[PDB]
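Read through the structure below, which is laid out as structure tokens, and then see the notes.
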Number of protein chains: 2
Amino acid sequence: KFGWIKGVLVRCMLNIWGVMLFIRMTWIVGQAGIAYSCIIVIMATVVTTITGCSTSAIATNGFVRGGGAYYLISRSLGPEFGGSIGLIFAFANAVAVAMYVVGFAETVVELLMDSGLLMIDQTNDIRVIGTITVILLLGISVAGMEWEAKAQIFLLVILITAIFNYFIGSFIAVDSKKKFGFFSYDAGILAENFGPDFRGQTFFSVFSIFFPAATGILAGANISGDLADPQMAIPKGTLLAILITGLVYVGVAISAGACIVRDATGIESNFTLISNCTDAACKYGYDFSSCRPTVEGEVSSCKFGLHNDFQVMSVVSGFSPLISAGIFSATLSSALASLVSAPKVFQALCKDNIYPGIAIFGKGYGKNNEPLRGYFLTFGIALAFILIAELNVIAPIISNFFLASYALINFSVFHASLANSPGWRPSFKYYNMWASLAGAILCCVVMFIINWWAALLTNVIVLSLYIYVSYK
Amino acid sequence: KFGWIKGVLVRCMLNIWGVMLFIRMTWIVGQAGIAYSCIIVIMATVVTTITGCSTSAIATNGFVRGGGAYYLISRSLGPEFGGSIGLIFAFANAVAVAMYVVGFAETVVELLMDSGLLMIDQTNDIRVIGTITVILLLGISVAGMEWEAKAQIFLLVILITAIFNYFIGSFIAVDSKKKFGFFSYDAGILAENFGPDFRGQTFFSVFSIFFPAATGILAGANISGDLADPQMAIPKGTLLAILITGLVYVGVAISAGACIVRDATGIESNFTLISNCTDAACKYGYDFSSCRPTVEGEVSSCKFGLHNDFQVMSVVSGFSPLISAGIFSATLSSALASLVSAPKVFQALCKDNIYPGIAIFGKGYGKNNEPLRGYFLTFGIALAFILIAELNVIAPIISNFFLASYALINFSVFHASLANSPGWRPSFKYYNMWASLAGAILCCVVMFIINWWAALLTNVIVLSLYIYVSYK
């Protein structure tokens, strides 16, 4: 049905561009430096590029028939790595649904607190808004699959116009947009933001919050039967969408670092508008001292800038409330693409009976065999993780499970190309199995640097599932 | 052909009773509580008991003739697990030689600092004494193998005389032995020490310095050709020596906590002997306040007690300088039993050619085919760790590698009894493969709790050495 642009490239660019593009890129260039945000984006692009090569080698190992990213992995490689990846990835998308709707609810709550609508506290309005938007997304996943492929191009032309709106707002200079940060492209602010601050966080804890902005590269491989030719659509879409989103992340990082200060008092200075006595840097005025804390703690007695407000891409963009309100489009599109692909892999795993007490989640109800017990279990896991209503503590879990799945893929293709499996002839031009080994080692090492006990628990679960399906 | 007592039980009780019995047990009951020291000894005894059951299942899987240490593991299980255990264990003993001679050199250096002999600073006299005692132990390992099996019983009666001397000195009460700690058995100091302090260290960092006191349980399974029947000597000796040394460690920990204060200044107090007011503990006098630090750091302005002097088992003992000088016997006997067993496993691994650039170290010289290249490589690996002249930073490495080896054994027997290997008939009464799975998961978790990056490095080395030998 689909080609390669509308089927793989648009779906990967909608699954990748999620929460951290708008509401957490500027906080990453505020915590880490520009030279560290570039290293963060280049590392999370190297990881996803190696995993994209490794899944294109699976998608070019024959097997045109059969939809689902579980099917290509369990047919090309063994059923052990297939079952392990089809459980870890179907848990990673089920918790990524919670991440994207927590980011959406946080955006809605931080829009309504600027207005008069504030019912309960900030960490309890997200638990209310995030609950309603996950039962409205469950209904649109079980009764609105025919409009999703029609509305994906509308969501993409919302999203690309939102990014271009942010950029063409970043080139202009408005003095009313000052006191929230956002002076013009200044080499003083560019030199000040060049270099880390790490207020509260650290490197490989800013990377852990970044890395779910790089996940979603298996949105092309998850639909194989929907495509026309999976030998030419899945590499050419994934390894192009990864490059496009990496360049957009690098450009957004440099644009947010080169024109926004790290802290800014939310009060206009019309008395003494030009202040240069005892000046340090970035002085068009406004006297942005006394917001940087004297103590080295996590506290910062300010309300705007790159460090505090979480939402400064609204005031940098030319028109915030509708055009830069493509935060909603990105979050709901990524949560929709992760809500119809977490039971899909799970239904494909429960049909081929592998795990004992799991085959009850395979009865696909409805007309198109949509798995309702898979949808309800994904909804249960998602609603179990919405209740921790803070994106900065959901994201080191999504990063952990997606690094586990992307280490398992890059290790399974290396083990297949090393053990010389009979049905593993990887007819792809740039595969180079030692690069997939280096990618798997890098994913495991970064997953352990982020959070060592969760990484140890996830690797013990992966080894237990592998030694179970091996000696079944 | 030895029996089962003087070939397995004596060798295991000499390899297990190493450094941490005399010079680092009172510091463990000073850092942790009495209850936490008992939990530490019981956890290490559980780990070594599960590994003793798992190596008894290997030593009772036939294979009487052609005995060895690498031989039983490589011939009952596969060569893939044997060729990795025979490198991790042969590196663990090669670095344990450095640990035992660093403990011996530290004992010699502190005995010379109690006298007037002092050449250079304290962290450089250990680098001098530790280098001389590792080139003298190399000559004994290549020349004096005939005297070793006849002097092991003499070293054992020295060691048991030292333990009984410590105990019968602990029951008596001497007024002159006060101000170094060591009041008599009383419930006040027992209630004071029942509870953690953790000055500088933490739990699973006091356990990491403890756990080399439990290692050495494979000294019975390292000489199988030197035994009459390995089916009855190795299970009945290992799991008896582990119980004996665990009861001795529990008794020494309780007898060190129930009569020694945690802090005691070396100033005798004749004037104002017995205090009346402002007293919390120590109802005999000497006013041991103001040695506890007001700050919460690792610094302590004191010189004796349980926390500081490192040698208080000389003070508690009846006659220190020759009877409680079994520290030298324990350290040199354990370093000798780890110096003749690190190339022995390595020679047995290099004869069956597995690794490409390793086969040079198999040229056994001498009259009894003792590998001088393996001895020189073990001497080099030990000399690369003697230069780090601090036992509290050597011991979390020995603990890491021995937990890796004891996780690999307890996982190899579980993988053999789960895969139902054709040559794995574990004729042993108390094997129960899920207990070996629990004792492998527990070692893999504790090895990561101690030091996560070294555990990740060791697990990546183990997985590399398993995927290299297995799937090639």
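Here chain B follows Swiss-Prot, giving residues 206-677 in order.
Even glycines carry a Cβ here, placed using N, Cα and C.
Going by Swiss-Prot, these are the annotated features:
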| type | residues | note |
| --- | --- | --- |
| BINDING | B:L219, B:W222, B:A535, B:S538, B:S539 | Na(+) binding site |
| BINDING | B:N220, B:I221, B:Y305, B:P417, B:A418, B:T420 | K(+) binding site |
| BINDING | B:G223, B:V224, B:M225, B:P417, B:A418, B:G421, B:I422 | chloride 1 binding site |
| BINDING | B:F294, B:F607, B:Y611 | chloride 2 binding site |
| MUTAGEN | B:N220 to A | Moderately impairs transporter activity |
| MUTAGEN | B:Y305 to F, H or W | Severely impairs transporter activity |
| MUTAGEN | B:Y454 to A | Severely impairs transporter activity |
| MUTAGEN | B:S538 to A | Severely impairs transporter activity |
Checklist entry - If you count Cβ atoms within 10 Å of each one, which of the recorded positions B:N220, B:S539 comes out on top? => result B:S539
Next on the checklist: Within a 10 Å radius of its Cβ, which of these binding-site residues (B:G223, B:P417, B:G421) has the fewest neighbouring Cβ atoms?
Outcome noted: B:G223
Checklist outcome for this item: Row B:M225 (chloride 1 binding site), column other C-beta within 10 angstroms, all chains, value 23
Item to check | Long-range Cβ environment of B:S538 (mutagenesis position), under 8 Å and at least 6 residues apart | outcome: B:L219, B:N220, B:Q357, B:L360, B:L364
Checklist entry - Cα within 10 Å of B:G421 (chloride 1 binding site): which of the recorded positions B:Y305, B:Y454, B:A535 qualify? => result none
Checklist outcome for this item: Judged by other C-beta atoms within 10 Å of its C-beta, the most isolated of the binding-site residues B:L219, B:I221, B:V224, B:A535 is B:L219
Checklist entry - Among the binding-site residues B:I221, B:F294, B:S539, whose Cα is within 10 A of the Cα of B:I422 (chloride 1 binding site)? => result B:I221
Next on the checklist: I need the neighbours of the chloride 2 site defined by B:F294, B:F607, B:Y611. Which other residues of that chain put their C-beta within 8 angstroms of the C-beta centroid, in sequence order?
Outcome noted: B:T256, B:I293, B:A297, B:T420, B:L423, B:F606, B:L608, B:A609, B:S610, B:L613, B:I614
Item to check | Cα-to-Cα gap, B:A535 (Na(+) binding site) vs B:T420 (K(+) binding site), nearest whole Å | outcome: 13
Checklist outcome for this item: As a whole number of Å, the Cα atom of B:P417 (K(+) binding site) is distant from the Cα atom of B:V224 (chloride 1 binding site) by 8
Checklist entry - For B:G421 (chloride 1 binding site), what is the secondary structure by DSSP, using just helix, strand and coil? => result coil
Item to check | Residues flanking the K(+) site, with Cβ no more than 8 Å from the Cβ centroid of B:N220, B:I221, B:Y305, B:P417, B:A418, B:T420 and excluding those residues themselves | outcome: B:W222, B:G223, B:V224, B:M225, B:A301, B:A419, B:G421, B:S539
Item to check | Distance, B:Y454 (mutagenesis position) to B:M225 (chloride 1 binding site) (CA atoms, angstrom) | outcome: 9
Item to check | Maximal Cα-Cα distance (Å) across residues annotated as binding chloride 2, namely B:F294, B:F607, B:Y611 | outcome: 9
Next on the checklist: If I restrict to non-local contacts, at least six residues apart, and a C-beta distance under 8 angstroms, what lies near B:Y305 (mutagenesis position) in its own chain?
Outcome noted: B:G223, B:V224, B:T536, B:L537, B:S539, B:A540, B:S543
Checklist outcome for this item: Within 10 angstroms of the C-beta of B:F607 (chloride 2 binding site), the count of other C-beta atoms across all shown chains comes to 28
Checklist outcome for this item: Surrounding the recorded Na(+) site, with Cβ no more than 8 Å from the Cβ centroid of B:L219, B:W222, B:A535, B:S538, B:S539 and those residues left out, we find B:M218, B:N220, B:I221, B:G223, B:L360, B:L364, B:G421, B:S534, B:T536, B:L537, B:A542
Checklist entry - Distance between B:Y454 (mutagenesis position) and B:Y611 (chloride 2 binding site) at the Cα atoms, whole Å? => result 20
Item to check | Shortest C-alpha distance to B:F294 (chloride 2 binding site) - which of the binding-site residues B:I221, B:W222, B:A418, B:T420 | outcome: B:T420
